[PDB]
Structure formats: structure tokens, C-alpha cells
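**Student:** Have a look at this one before I ask anything.
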Amino acid sequence: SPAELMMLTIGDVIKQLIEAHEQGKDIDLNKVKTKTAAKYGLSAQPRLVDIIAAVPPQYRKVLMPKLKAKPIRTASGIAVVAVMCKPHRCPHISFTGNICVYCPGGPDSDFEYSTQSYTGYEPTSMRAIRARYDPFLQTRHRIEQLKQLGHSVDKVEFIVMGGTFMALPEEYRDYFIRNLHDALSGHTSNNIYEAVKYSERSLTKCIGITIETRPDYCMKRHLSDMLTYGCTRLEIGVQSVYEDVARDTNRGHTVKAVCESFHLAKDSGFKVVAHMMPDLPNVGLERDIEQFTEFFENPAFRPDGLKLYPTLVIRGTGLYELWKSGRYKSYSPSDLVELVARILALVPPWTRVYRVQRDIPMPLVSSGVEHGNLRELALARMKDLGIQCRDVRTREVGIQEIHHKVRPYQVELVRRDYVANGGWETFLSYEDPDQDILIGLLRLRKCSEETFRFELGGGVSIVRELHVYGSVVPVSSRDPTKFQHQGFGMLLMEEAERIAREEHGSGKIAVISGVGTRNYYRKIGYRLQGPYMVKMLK
Amino acid sequence: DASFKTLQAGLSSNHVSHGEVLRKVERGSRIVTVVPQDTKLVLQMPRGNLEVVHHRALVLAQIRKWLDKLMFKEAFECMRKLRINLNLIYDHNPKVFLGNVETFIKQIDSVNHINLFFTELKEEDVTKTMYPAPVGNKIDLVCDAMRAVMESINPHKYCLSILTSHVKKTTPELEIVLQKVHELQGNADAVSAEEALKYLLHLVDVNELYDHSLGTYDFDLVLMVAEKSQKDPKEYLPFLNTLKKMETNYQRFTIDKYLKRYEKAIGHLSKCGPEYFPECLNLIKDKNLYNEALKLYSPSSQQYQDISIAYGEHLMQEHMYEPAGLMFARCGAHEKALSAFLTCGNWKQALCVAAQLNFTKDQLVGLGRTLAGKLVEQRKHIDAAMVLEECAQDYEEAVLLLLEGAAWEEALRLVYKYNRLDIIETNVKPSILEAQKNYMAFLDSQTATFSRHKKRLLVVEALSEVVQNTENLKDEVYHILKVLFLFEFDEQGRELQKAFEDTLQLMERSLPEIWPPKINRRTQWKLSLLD
Amino acid sequence: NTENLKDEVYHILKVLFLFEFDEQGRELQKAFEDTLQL
RNA sequence: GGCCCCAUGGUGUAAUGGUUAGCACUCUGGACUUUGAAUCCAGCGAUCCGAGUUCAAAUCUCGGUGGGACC
Ligand SMILES: CCNC(=O)CCNC(=O)[C@H](O)C(C)(C)COP(=O)(O)OP(=O)(O)OC[C@H]1O[C@@H](n2cnc3c(N)ncnc32)[C@H](O)[C@@H]1OP(=O)(O)O
Ligand SMILES: C[C@H]1O[C@@H](n2cnc3c(N)ncnc32)[C@H](O)[C@@H]1O
Ligand code: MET
Ligand code: SF4
């Protein structure tokens, strides 16, 4: 059998490389791959997955630095895990049989198993289908699969899929959340609070969750509810900056409610990511440019997280027939490239882009662009125009090194501030300006005069979030060279505290945190109060 | 402190900038307000936000001010908060700085700060590398100099500082640090045992320190460190006891060979007993440590001569050449401590072997035959011309070899000494005439190839090679001319000279065209009778 | 220039190696080493 | 034992006296904060060995290596 022959080649490679390691000899993996394949009469190269699949642990301890696959999965600095909710119905349908004019198949839209705004062919979708949407099974399977690639899971985070979450029966969501927390804790519980207390002392060190929603479920009741879950960031879906479009799109709400939702959430202390929807009906190209410029020029919005999704006519929706009637037309691909290139030149430095384009399978869209890759095309176009972008994701150390191999040389501090939703926002960072490469960031502001949480009443400044990018470093490990444990955060904390004490003129500092991360602040003398970590300022 | 010329220079500098003066900014930037006494500047950008920056120049100026004004802590904090290199504090004035160590320590007076200061020492000076002025011994020296006084004032609550200071020396003196840890463990304000233990565990990545403890030649140290090594005592403890039981110097040899310190292993095993000497040989023949053992043993030792011949033979595999056979006839550093062995006999080791400790005389003329064949095959042809003098009267064969090698006057000496006059003209005269003819053939080929490749180059390297090939035969032709002229071949030699001169002029005139070596103009190849 | 002594002594070194003063080889080779850095 | 024939990426292959050996399977990376596997894009693989000749040689010669049928 050939299979045992490849196995023998694998063992040969293993012994050669461990021998090289013992004396510290350096060898090209591909070279020995080729030589072993030739000397054993192999017609095809060996897969690296199987190469990792046989190392003994007393060597996996140190061989991973030369064995990890697709390092970009940790090139940010934090592991990411996605989970799927049970399919259900959106609330608005209470009026008529309208989900959204552009939304894909929902619970009952000619799909055996699917979800609202999801065809059902995403790898996450098949994972959920096999898992029968069970949280625990799918999360264990996914984390195991990720660890197969020899990646540290010291710090992890959770993102939840699904159409709508706030609009679900409470007992179900509590069951779901406690199952998630028990997945990392390994301790069977009975309520949310028990799972919280147990996960406090776990070692997986969860650092937060983010959920999608819509402005209807944005009153302070739901915010307090989410405070009990440790959620950090939120998704809304804006789709426009013009009220008329909403009723044109049958969205079923007002942009105003979105604006007050933004203001209230920012006052509370969460983070928010918006969704932008270019090339819409009754929208000219100049309309798109103007509205996108407005999206940052207005102090009303000035959001933090940005996501973009170009229009995609798909069978089943009303827009399918509208285009089919030859009345809704898209742009040429060059037009889209120019649009994106212009947009990227406009992003303020603090904002971070997370994704571009949808992940829908190709042979389904009546106007789907050929290119699965668009950011690269935009990059080519903006090289052609000789104008650069300043997105966070494009100036962190991880991506910049993995795509250009540039080493920071002189890192310094930088401070900026602006106004948004009435807030006195403030942004701090360490970064190297000459290469414009960034390492660490912090977002801190003064709380608004009107608030929902009385714990913030008077002399209180909230620090929304703090983060240093890079790659995962185990909490016990100190220096694999790199930049994740040099004490950088300490300086930012002390300086932010000093600013709040003097410039803010407050009297007590509060902060949101992940369930595990609380212990970190304990090292600085921060004590708990409700769901908020806090320190007295006098 | 600038001038119109200075300012205009710093402004334009042919639009070339370098160092602390320039600083990149963003598009659409402006200026709002400078902040002296805090070294800031604030500006507005078009989108409608603010920006505050600390430019280097002001910060460095104030740092120099403070260093001259000696408040070290203020510069220290203002300089660490901005993520600036610490080494500059020494670099600014290394001499005077050393005279204020205690004052600096009292200025800092914080263990964590001293620890962080130690963990970033570097040899190079950034004032000459990273922070230009706008106008090995050092690290250990400063480390010990400050450690002495800081231990003097307080060792008890600054023990970890001492630990790091000795750890961060040029070489890791882990042994003494382990000694301090163990003695503190034995002893009962001051730092405790587990405290320093953890304070070093992260610092050392224990397993290497465990190996070093093995090297330190003490079991108890190995015991404590291995307590945290997580390895099964069922594994190493029987092995450790086995090592303990066996002999002291043999313990040393075995621990060095287990720690690859082969030099110490051989040093120990040399005195551990002569009976193990051959085994040592194997190691120093497996690890090629012959030269090392040369110092361990002494002359007049059979071990010394054996290891010498081992050096000359085993390492010289594929190198049975001048060094091998040479020091074989030498048996090492001694001049002639061995004989009766020659590898190839390159005219020197052969006669050295044969004559010194004379085994076979040239009456056993096989040596002459081998030398002649070998070196003549090596295009020498003088080997026979010398050895056959000591050998039989085959002078005529020597004459033939000299003629093949163009050694004319030596053939003349042989013919006029051995009275072999019959061969005065039978073969040498046509041979040298043919030599002139083939000289013409080769010269014509050189001319043709040179012209061809020069034209090929001119269509749009190796020409210089042929050029240098042509200049080698000047005096060869010169003496061949007179050699022929005794037989009065002045016409053929004149042809030779004319062809050589024409080719010489061809390359001489082509040389400026191409541009590149320079030939010599003091080569004589012409004769007045020839001319 | 000095290239004549580049190999000459480097092959006349033997007259000293063939004696007991092997250590002296480097003790002169330094000069032959020095000109290497021109 | 000779005659012949063959030796190009890890494999399947084009190509040929001159500035670059082209494809194909395979493997690797990014798009991707939904994907090792998908879609696209990008990238890493090479003339059996030694002697010859030829300005120049994988293609002309010889030798060797190993393999393939002949009586
Ligand atoms: C709030 C939810 N979001 C996140 O947590 C984002 C991910 N967080 C991180 O990657 C890191 O915590 C940071 C971004 C803060 C970078 O770490 P940073 O360099 O600032 O830490 P410092 O170097 O200043 O301090 C080091 C200490 O932090 C400790 N530490 C690291 N991670 C954690 C953690 N989850 N919880 C508690 N302590 C931690 C380390 O054990 C270390 O202690 P040590 O004395 O034994 O070395
Ligand atoms: C997730 C974000 O993408 C939008 N969205 C969901 N499905 C589609 C689709 N087929 N086409 C365009 N936008 C879509 C949602 O309305 C939300 O804004
Ligand atoms: C998945 S669509 C975006 C989130 C949510 N369904 C909304 O439209 O508000
Ligand atoms: S609210 Fe969002 S998920 Fe629900 S139907 Fe509309 S677009 Fe789809």
C-alpha cells in the first residue's frame, strides 16, 4: 500500500528533523520532503497536516515554532471562535411577510436547513448542522480542530452568529450562555451565575463575547441584561444615512433610533460595529460617496468598528424580481474597485475595518463579482492612485510583518481626541510612526451627563477598551522575543489614570472587562463592583 | 544659536534630512499650539480632530539639561515613559557617570526599576548610532561597581538585585548564584528562599540551569533544582546514585562527556589512570581532539608518539600529503622522531625518508624511478635531472626530458660531460625547429581567437585572459632564439620575433579600445643578431 | 608587493615547523595575517 | 554478452547549439474576525554521472551509473 509508504516517509522526516534539532541543525522542510518522496517512489508531496499529526509530545514542545500552519490565524493576538444559534424568525415579520427586501433565505425560504441572512453553505454552517446547533459540541470540535494546527489557546474569544438574539425566549438564551461558559470551565452548573463564578477561576481565560442586534432592542433593560453576560461589542446594521431608504428597504425603523442607540451604548461603555451597504436602489454613485463621507464627517456617528457588504442580488427576494425586471442595475467591477479605493482613503485612523465582501457561494448570485478577493484589488488601485490608507488592521505589527516583513525600530506614544454622540472621546497608542506600524492602543472617555448606570454617577470616567496586537503568548511564558509582555499596558493604565484624575477631573475610575481579565486588574489594586471593575481615585 | 547660512542649510540641505530634527506628520496637517515646559505640540487635521505629539528634539534637549543638572530620577521616569533607550544615560558621559553610582542608586531606590534597568544593558552606544549629537568591559565594570556599594548599603532587601547583576554578566556564573540560593536556603526583612527561586526560574529556563548544576560538581544543588524539574525520581535518582558511587576523577570525566565538555573529560581521564588512555584515544580520534591531547601528554611518552601518529594519519584521510608524511617523518613536533613511511614523496619527504635512517640507498634505484615518473608526470622534468645524477648514467634520458621541458643548457652540460656528442644534432635541432613552428601555430590561433571574440564583444570579458596568456612567453622565446642561433636558424627565429611583435602591437593597440590588466614593459625577447 | 611572502613563507613555514618551534609559526604568521586587511 | 532504447520538478510530461527548460498533477501562502479542503490570486519544484569536443553544449562524441526487449 502507498499509505504505509508515505507513513515511512513521515517517520524518516521525523527522525531526520529531530536529529537536526538535537545538534541544532537547520534544514528546509521542502528539501527533505522532496528527497524522501523521490527516494521512496512517491508521485505527490506529503501534506503538512499529517506531518504535525505524528510528532511525539516531548518534541511538539519545541517543534511547533517550525511547524505551525497559517500563522495569520493568530497574527492579531487573540484566538477567535465562532458559534451558531438556532434558526428562528425575525420580529418585524409581525406586520407582514417581509424579512428584508435584500435579506437571503430565512427559516422558511425554500431551504431545508438554513438561517436568516445565511444560505447554509458556510463552513460554520456545516459545522452547526453536524452539531445540530448544540453549543458545547460545536465549540469543543472547533477548538480541537484549531489546536490541531499547533496553536496556543491561552486566550480565546467568542462570536455568536444567528439572525436575532434579543428576540428569543429568555430560558433558552440562559441555557445557551451557561453551556458556552461550561465548555471552557469544564464544570457542570445550574444557572448563569454559578457558571460565571466557576469560569472566573478557569484557565481558558475567556475575554469576552459580542452579539448582533437591531435598535429596537436597545433600551437600558437589554443593556443591563447584557451586562450580566460579559458582552463587549455589538452589531446593529445601518445600511444607510438616509431615512427614506429605510422605508424604501422596508427596514421598519428610523435612523434616529439608531443614533440614540449609539449614544446610549457609548455612554454605557460597549463597543459597536456598523454595517454599510453600497450600491443600493435609488442611490447614485455620488450618493454613496457623499453618505460614506458623512459617516465620518458627522460627530453624530463617528463609530468604532466598520464592516462593508456590497449589494448582491439573489433569487427569492423582491430585489431578485426587480433586477429581473431590468430595473435595478449594478456597477461594473472597475466602478466597485474605484468606490472601495476612494472609501479606504477616508477611514479615520482610530476606526478598524474587519471584513470586506460576503462569503456567499459563487454559483448563486445574479450579480456576484468574479473576485473573491477585493481588498487586494483596492490595494492595487490605491497604489495606482498613489494614496494610502490608515486602517488599524493594516498597521498592526502582525499583518505588516506577515505581508511586508518590517521590524519596528522606534516606538513612541500618540494621543488624540474628538467628539461623538456628545462624548469627549480619547484615544491613546504606542506605535512606530516612520513605518506607521502600531503596537498598542487604548480607548477612554468621560461619561455623559445623562447615564443609565448609577454606579457611574459623578466623578466617573469609563475606559471602553484596551488591547495590544501581535500573537498569542501563554500567560506563564514571558519573552519569545515579540512584544506582548514587556509591561507596556502598565504605562498606559497609569497615564490614563493620571489624565482622568487631572484632565477629566473625575473621582473614581470604572472599566468593563472580560470574566477572566478581572484578575489582571486585581494586580493593580482594582476591586469588583457589580459587573464593573473599579478603582477609587483619591 | 543659528545663523542665516546655518538655517538655510538645515532647511534645504539639498532636501536631505537625517536624525532628530525631522519628524513625519499626516496629510492636511496644521499647527495649533506648542507646549513648552511639557515638550508638546498640538495641531488640527482637516477631518476635524486634534493631535498631540512629543517631538524628539525638545525632549532630548531637556534630557541633556537634566543630566547636566543631575536629577537622575526625573530624566529616568520622563525617559522610560516615552519608551526611549536607557543606555544613553551611560552614553552621555560614561566617565563622570561612574563617579556618582551611589547617588544614582539613592535617586532610584526601587528594586523593580533597578531590575528593569539591568535587563536592557547593551554594549553599543546609540549616541553614535541612534541619537547623534546635534553639535565588553563596560557592562561588567559598571555592574560590579554598583553591586559592591549597593550590597554594602543593603544586601538583605536587594538580594534579587545581586542575583540579576551576577546573572547578567558577560558570562553566566550560575554556580555562585546557585551557591547563594543554597546558602540562603540553609539560613533561616531579607529575601526568602522560594522568592529568589521563582525570581530566577523565569529568568533561567531551569533545565539548562539543571545541566549547569550537574556541571558544578555538587549533588545537593542538583537535588534542589531537579525538585522542580518534573522528571520522575524513579528515573534519575538511581542513575544519580550510580554516578555518585563511581570514582571521583572518573565522575569528572563521565559528567564532562555527558555534558559534551570533551576537553575537561579528557583532562580528567588523563590523570584518572593510564589504563583508560587508549579509550581516550578513541574519543579524541572520534572527536578529532588529537591537538588538545598533545598538551596533556609530554615528550618521551609512548602515548605521545602514538597520539602524534594518530593525528598525522586519521585526520589526514584523503590528505596523505606534505603535512601527514612530513610529521610522520617527524612523529609530531619532534624533528625526526620517526621514519620508514612516505605517502607520495614530493621530492622532499621521499629523500627525507630514504636518507634519514637510511633504509635503501640509490643502489636500490627504485626511489629514483618513482620520483622521476611522479614529478615528470607533474610537469617538473628536473626531478630526473637531479636524481639520475645519483642514479645510473641514464643522462641521455635526462637530456631527452630536458629537451621536452626546453631545458637546453642542461642537455648541453650532459652531452659535453658524458661525451655523448653523437646526439648533438640528431634530435634537438629538428625538435626546436618544430617548437618554433608550433609557436607560430599557437600564436596565429591566439590572434584569430582574440580578433573573433573582440568583434563578437563589439557586436553589442575573456579577452584579457588570452591577452595575459600571450605575455608569458617573452624570455622563453628570447632564449630559444639564441639556442636556435647556435645552429644558425636566424631566419626562423626572425619569423618568430616578427609574429610575436605583430601580435604584441595588435593587443597593445586594442587595449585602449577595450578600456583591464596592465602588462609589463620590461620583458626582453629580442636579439641584435636576431634583429 | 608583499604577495611574494604571501605563500613563500607560508610554504617556508615548514623550516620552522620541522623544528620544535611550531608555536613561533603564528608568532610570525601575524604579520602575514596583518596584510590580509588592506 | 553485446546490440539497441531511456534517464527534465516529488510525479506526468513539452522544449532544444546560445542570455531565460514551458506546461501538467502536486505542495505552500493571502484574501478570511465564517474556510487546512471551497473561489480567486500568488508562490516553491528540476535535464543520471564523469570525460570530451564546440566561441558556446542537456541535445554532437566517448565513458560510467541504473533501468528496459533480442539469441
Ligand atoms: C479585556 C478583554 N480583552 C483582552 O484581554 C485582550 C487580550 N489581552 C492581552 O493580550 C494582554 O492582557 C495585554 C493586551 C494586556 C498585553 O499584556 P501586557 O504586556 O500589557 O502585560 P504586562 O507586561 O504589562 O504585565 C505582565 C503580567 O500580565 C499577566 N497576564 C497576562 N495575561 C493575563 C491575564 N488574562 N489575566 C491576568 N494576568 C495576565 C501576566 O501573567 C504577567 O504577569 P507576570 O508578572 O507573571 O509576568
Ligand atoms: C450582516 C449585514 O449584512 C446585511 N446583509 C445580510 N444579508 C445580505 C445580503 N444578501 N445582501 C446584502 N446585505 C446583506 C445585513 O442587513 C446586515 O447589515
Ligand atoms: C445579520 S443582519 C444584521 C443584524 C440584525 N439581523 C439586524 O439587521 O439588525
Ligand atoms: S433584520 Fe437583519 S437578519 Fe432579520 S431579516 Fe432583516 S436583514 Fe435579515
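The residue numbers of chain A are those assigned by Swiss-Prot, with the residues present covering 10-547 sequentially.
Cβ from N, Cα, C; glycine included.
These came from Swiss-Prot, pasted as-is:
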BINDING   A:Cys99, A:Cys109, A:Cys112  [4Fe-4S] cluster binding site
BINDING   A:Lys164, A:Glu474, A:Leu475, A:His476, A:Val477, A:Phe497, A:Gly498, A:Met499, A:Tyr530  acetyl-CoA binding site
DOMAIN    A:82-372  domain 'Radical SAM core'
DOMAIN    A:396-547  domain 'N-acetyltransferase'
MUTAGEN   A:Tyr202 to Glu or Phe  Substantial reduction in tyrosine phosphorylation
MUTAGEN   A:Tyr207 to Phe  No effect on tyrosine phosphorylation
MUTAGEN   A:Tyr251 to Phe  Small reduction in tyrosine phosphorylation
MUTAGEN   A:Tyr318 to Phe  No effect on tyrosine phosphorylation
MUTAGEN   A:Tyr329 to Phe  No effect on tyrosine phosphorylation
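Can you tell me where each of these features sits in this structure?
**Tutor:** Within its own chain, A:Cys109 ([4Fe-4S] cluster binding site) has A:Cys99, A:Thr258, A:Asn259, A:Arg260 as residues 6 or more apart in sequence whose C-beta sits under 8 angstroms from its own. The DSSP secondary structure for A:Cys109 ([4Fe-4S] cluster binding site) is coil.
Reduced to three states, the DSSP call for A:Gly498 (acetyl-CoA binding site) is helix.
Cβ environment of A:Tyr202 (mutagenesis position): no same-chain residue six or more positions apart lies under 8 Å away.
Around A:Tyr207 (mutagenesis position), taking its Cβ as the centre, 18 other Cβ atoms fall within 10 Å, counting all chains.
Spatially close to A:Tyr251 (mutagenesis position) yet at least six residues away along the chain are A:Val264, A:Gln300, judged by Cβ distances under 8 angstroms.
Around A:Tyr318 (mutagenesis position), the same-chain residues six or more apart in sequence whose CB sits under 8 Å from its CB are A:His284, A:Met285, A:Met286, A:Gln366, A:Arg367, listed in sequence order.
Sequence-distant contacts (6 or more apart, same chain, Cβ under 8 Å) of A:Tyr329 (mutagenesis position) comprise A:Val322, A:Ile323, A:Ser375.
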**Student:** Which of the three DSSP states, helix, strand or coil, fits A:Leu475 (acetyl-CoA binding site)?
**Tutor:** strand
**Student:** Please check each of the recorded positions A:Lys164, A:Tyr207, A:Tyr318, A:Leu475 and report the ones with a CB atom less than 6 Å from an atom of ligand 2, ordered along the sequence.
**Tutor:** A:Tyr318
**Student:** Cβ under 6 Å from an atom of ligand 1: which of these recorded positions qualify? The list is A:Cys112, A:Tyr251, A:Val477, A:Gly498.
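**Tutor:** The recorded positions passing the 6 Å Cβ test are A:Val477, A:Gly498.
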**Student:** Which whole number of Å gives the largest C-alpha distance between any two of A:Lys164, A:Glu474, A:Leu475, A:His476, A:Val477, A:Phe497, A:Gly498, A:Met499, A:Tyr530, the residues noted as binding acetyl-CoA?
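**Tutor:** Overall maximum Cα spacing for these binding residues reaches 19 Å.
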**Student:** Ligand 4: which of the recorded positions A:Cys109, A:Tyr202, A:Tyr318, A:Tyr329, A:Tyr530 have a Cβ closer than 6 angstroms to it?
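**Tutor:** The recorded positions passing the 6 Å Cβ test are A:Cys109.
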**Student:** Just counting, how many other CB atoms are there within 10 A of the CB of A:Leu475 (acetyl-CoA binding site)?
**Tutor:** 18
**Student:** Roughly how many Å separate the Cα of A:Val477 (acetyl-CoA binding site) from that of A:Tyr207 (mutagenesis position), to the nearest whole number?
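**Tutor:** With distance taken Cα to Cα, A:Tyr207 (mutagenesis position) is 27 Å from A:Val477 (acetyl-CoA binding site).
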**Student:** Between A:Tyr530 (acetyl-CoA binding site) and A:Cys112 ([4Fe-4S] cluster binding site), what is the CA-CA distance rounded to a whole number of Å?
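**Tutor:** It is 43 Å, counting Cα to Cα.
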**Student:** What are the sequence-distant neighbours of A:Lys164 (acetyl-CoA binding site), meaning same chain, six or more residues apart, C-beta distance under 8 angstroms?
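**Tutor:** Same-chain residues close to A:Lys164 (acetyl-CoA binding site) (Cβ under 8 Å, separated by 6 or more) are A:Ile87, A:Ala88, A:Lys214, A:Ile216, A:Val481, A:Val484.
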**Student:** Using the CB centroid of A:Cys99, A:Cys109, A:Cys112 as the [4Fe-4S] cluster site centre, which other residues of the same chain sit with their CB within 8 A?
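**Tutor:** Counting only non-site residues, the set is A:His101, A:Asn107, A:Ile108, A:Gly115, A:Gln125, A:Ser126, A:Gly172.
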**Student:** Count the Cβ atoms, other than its own, that fall within 10 Å of the Cβ of A:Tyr530 (acetyl-CoA binding site), considering every protein chain shown.
**Tutor:** 17
**Student:** Take the Cβ of A:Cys99 ([4Fe-4S] cluster binding site) and count every other Cβ within 10 Å, whichever protein chain it belongs to.
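**Tutor:** The answer is 19 other Cβ atoms.
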